[PDB]
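What follows is one structure encoded as structure tokens, with my remarks underneath.
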Amino acid sequence: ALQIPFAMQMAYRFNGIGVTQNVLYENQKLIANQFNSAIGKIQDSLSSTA
Amino acid sequence: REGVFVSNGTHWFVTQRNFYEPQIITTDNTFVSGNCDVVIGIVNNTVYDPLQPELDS
Ligand SMILES: *[C@@H]1O[C@H](CO)[C@@H](O[C@@H]2O[C@H](CO)[C@@H](O)[C@H](O)[C@H]2NC(C)=O)[C@H](O)[C@H]1NC(C)=O
Ligand SMILES: *[C@@H]1O[C@H](CO)[C@@H](O[C@@H]2O[C@H](CO)[C@@H](O)[C@H](O)[C@H]2NC(C)=O)[C@H](O)[C@H]1NC(C)=O
Ligand SMILES: *[C@@H]1O[C@H](CO)[C@@H](O)[C@H](O)[C@H]1NC(C)=O
């Protein structure tokens, strides 16, 4: 394992889908809030939807 | 452009992800976008512009 900061791992991950990595850094709080909220929807989905 | 910005503690280099090969940071190695106020954890350094000393000479 090689450590790397998570916002730099996401720049590799964006560049791997052809989205240029400055599109992460210029939107990092939006991308974080969308991810955190999407994990939230999985808790509610799994809690409700037997 | 490809690879990562890295420092040995005193100097900043770009290098490719999977094999340490430090290169001077330049307008050929890097692309601009926006400005300093937008990005979390950006660092100050010079960027060498390889055209400039040729025009100066
Ligand atoms: C970080 O890298 C730079 C470049 O490899 C090092 O600076 C050079 O150090 C040598 C002696 O080791 C000097 O003779 C050169 O004149 C230096 N070049 C420049 C551009 O300053 C630097 O020492 C390295 N720092 C650490 C902490 O390893
Ligand atoms: C990068 O360098 C610039 C100056 O080259 C720094 O900007 C100054 O920061 C101080 C402290 O916040 C302010 O009092 C000045 O008014 C700023 N000057 C300008 C021109 O904006 C900046 O803080 C440095 N950033 C980092 C991350 O080190
Ligand atoms: C990294 O975390 C430290 C506290 O552990 C903080 O002072 C620093 O500003 C952070 N830097 C970045 C790039 O997030």
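Throughout, chain B uses Swiss-Prot numbering, with the displayed residues spanning 1091-1147 in order.
Determined via electron microscopy, 3.3 Å.
Every residue gets a Cβ built from N, Cα and C, even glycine.
Record note (Swiss-Prot) on the natural variant B:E1092 to K: In strain: Theta/P.3. What Swiss-Prot notes for the natural variant B:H1101 to Y is this: In strain: Theta/P.3. Swiss-Prot documents B:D1118 to H as a naturally occurring variant and attaches the note In strain: Alpha/B.1.1.7.
Rounded to a whole number, the C-alpha distance linking B:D1118 (variant position) with B:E1092 (variant position) is 11 angstrom. The number of other CB atoms found within 10 A of the CB of B:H1101 (variant position), across every protein chain shown, is 11.
Checking the variant positions B:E1092, B:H1101, B:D1118 against ligand 1, the ones with a C-beta less than 6 Å from an atom of that molecule are B:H1101. Between the variant positions B:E1092, B:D1118, B:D1118 has the most other Cβ atoms inside 10 Å of its own Cβ, all protein chains included.
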